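Single-structure report; data block below.
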Amino acid sequence: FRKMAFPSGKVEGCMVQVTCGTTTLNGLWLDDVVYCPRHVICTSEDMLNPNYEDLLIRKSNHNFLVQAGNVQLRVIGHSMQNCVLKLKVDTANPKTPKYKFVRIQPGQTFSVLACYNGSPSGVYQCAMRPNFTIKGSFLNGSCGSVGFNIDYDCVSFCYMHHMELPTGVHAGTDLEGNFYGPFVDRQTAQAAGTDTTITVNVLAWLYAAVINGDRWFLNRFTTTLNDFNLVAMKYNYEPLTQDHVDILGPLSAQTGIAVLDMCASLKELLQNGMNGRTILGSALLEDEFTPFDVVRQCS
Amino acid sequence: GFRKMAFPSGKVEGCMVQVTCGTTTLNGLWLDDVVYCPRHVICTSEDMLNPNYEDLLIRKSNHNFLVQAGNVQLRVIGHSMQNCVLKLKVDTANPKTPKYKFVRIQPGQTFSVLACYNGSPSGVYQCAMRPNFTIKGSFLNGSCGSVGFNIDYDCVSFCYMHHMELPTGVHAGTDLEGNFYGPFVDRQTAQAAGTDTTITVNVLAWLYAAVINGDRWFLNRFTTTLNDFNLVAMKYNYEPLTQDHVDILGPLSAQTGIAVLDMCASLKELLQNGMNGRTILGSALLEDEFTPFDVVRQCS
Ligand SMILES: *[C@](O)(C(=O)NC1CC1)[C@H](C[C@@H]1CCNC1=O)NC(=O)[C@H](CC(C)C)NC(=O)OCC(C)(C)Sc1ccccc1
Ligand SMILES: *[C@](O)(C(=O)NC1CC1)[C@H](C[C@@H]1CCNC1=O)NC(=O)[C@H](CC(C)C)NC(=O)OCC(C)(C)Sc1ccccc1
């Protein structure tokens, strides 16, 4: 199994750069609006403790330089929504795809198009961790890069990049400007909380192993959801939700293995270890492939 | 941070089309007024067992080829064969044609794959050309004709077109001149790859990446000569390291202050002792599909 990103072209066609003064971030151009992190309006001195409302009231449309490549896109309106700035522009992006803005849950995966000065550099798959960070790859200049999924022809934007934490993980907002996790857009010391293992994705991985004929770990027993969740937390595994049980349904139907029976197998693995064996050629249990990712790569 | 990262695929997406001959549908690459695709699109299931492609192709007419770019059929007005690739001349140029070239990559080099089904892009990921000339891709039925590429400035360098999956689950294909990487043939007959080796220069690059991201338990105070390292490498079915490789690792050596031969001494220790149940950059195995250039680009 490979981490596989969505093809990035539909998002590449929406990337722009936004400059205030000497500060250039990436923005997302959809119809006649450009979305970007509001900290583009901050000086280094503002960043230490910014008053965004005051900073913005002193800004005018003509202070914002929006460019697609080197072609300026004139700004005709501006507003702030949580931690994102929305700049109305006088040109509708002819490459706008069908799109929506979604807020994802921990454990869900998405593709990141890393961009610098509006120019795409690379694309990779990420999982939202339970502590609301992503293990991304981002350098200075990447703020405003977005994460997304593509369903049929519709791009669901779910992430806009803002922050790199001391442990080298990343934090950001949805496209309505609300941070995932407790983070704030201020240049003050912050840290990722203790992370946990994404149980629903580990289960998806076990289902993937079964689909490929690797099934030594299946046992004759079952468990209740509550008993499993209480045990899982003692191994720093996330508890399951009803939604997790639901999204495992297709894999459960494909293999004939009830979700709670697979939970009982995973519990035995947690309690007893791998005893030197591998699953899908790995001694480690993978937790960044969702049930959707598994069906998309097996079938 | 450090991720396996593919090139943005947009420039290639705008070239993907669907090609159907008989009951076989796969992908084609539409550049200017030519569509490139695997020649086995012309085979029936019976032909595939032992195809005489020149004989099979002369019996085909332009109208036997259905090319579709989205909702639009493209009229085939000419066809020819170059090794294992079929070239369909069509009556309209692709306005989305990027600046491009066709290159043949060397083992150990990386490239991005745009996996496509029925002419539609489905996913993108990074692969390396293995020393045994396979690639460890993720390809299903319908993926034939998907391509691999690198991007340099605004120029797309196409290096791979997908043809086959071997019994071990690894993959095989051609350059865009239709010549296979490796000893493989486009016939439906069981085929095995030669023994593979690990791409040593890439393992070292990835160890340098691990240091840049603060993961350095595997370092040691020792050093080694290049030849003594290579003796151990070959014993463990790792490729030998050349002085060109040492030079290419230079910037990573400069960035970290770890001499290349010192990192070789660390890798020697890992080969001889294993990882003692530890991990590097989250992996329990030594990763060899990041080139030095891949690492520098990401960690600059
Ligand atoms: C983003 O602002 C950006 O790319 N701006 C472009 C250059 C003008 C950067 C992206 C970061 C920089 C390095 N890698 C990245 O992904 N974002 C920021 O610099 C953050 C801006 C805030 C949100 C207003 N600031 C930031 O991430 O600082 C981290 C701290 C201070 C919150 S936590 C920390 C403390 C000590 C050491 C490391 C991290
Ligand atoms: C390609 O032809 C394609 O996608 N065609 C579309 C569906 C009409 C496929 C791609 C393969 C299919 C499964 N995963 C893939 O990457 N290519 C082929 O089917 C090969 C066609 C040849 C080149 C004429 N055939 C093939 O890959 O078979 C493998 C063997 C027979 C060479 S080796 C083998 C033997 C036993 C078990 C597994 C593999």
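The numbering of chain A matches Swiss-Prot: 3266-3564, in order.
Each residue, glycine too, has its Cβ placed from N, Cα and C.
Among the features that Swiss-Prot reports, active site, for 3CL-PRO activity is placed at A:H3304, with the record citing sequence analysis. In sequence order, A:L3290, A:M3312, A:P3315, A:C3348, A:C3408, A:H3427, A:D3450 make up the list of same-chain residues 6 or more apart from A:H3304 (active site, for 3CL-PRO activity) whose Cβ falls under 8 Å from its Cβ.
Looking at Swiss-Prot, the entry for natural variant A:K3353 to R says: In strain: Beta/B.1.351. The Cβ of A:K3353 (variant position) lies under 8 Å from the Cβ of A:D3297, A:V3298, A:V3340, A:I3341, A:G3342, A:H3343, each of which sits 6+ residues away along the same chain.
A natural variant is reported in Swiss-Prot for this position, A:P3395 to H, and the note states: In strain: Omicron/BA.1, Omicron/BA.2, Omicron/BA.2.12.1, Omicron/BA.2.75, Omicron/BA.4, Omicron/BA.5, Omicron/BQ.1.1, Omicron/XBB.1.5, Omicron/EG.5.1. When other Cβ atoms within 10 Å of the Cβ of A:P3395 (variant position) are tallied across all protein chains shown, the result is 21.
Among the features that Swiss-Prot reports, active site, nucleophile is placed at A:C3408.
According to DSSP, A:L3468 (variant position) is assigned to a helical segment. A:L3468 to V appears in Swiss-Prot as a natural variant; the accompanying note says: In strain: Zeta/P.2.
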Tertiary neighbours of A:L3468 (variant position) (same chain, Cβ under 8 Å, six or more apart): A:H3509, A:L3513, A:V3524, A:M3527, A:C3528, A:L3531
Residues among the recorded positions A:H3304, A:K3353, A:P3395 that border ligand 1 - Cβ under 6 angstroms, in sequence order: A:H3304
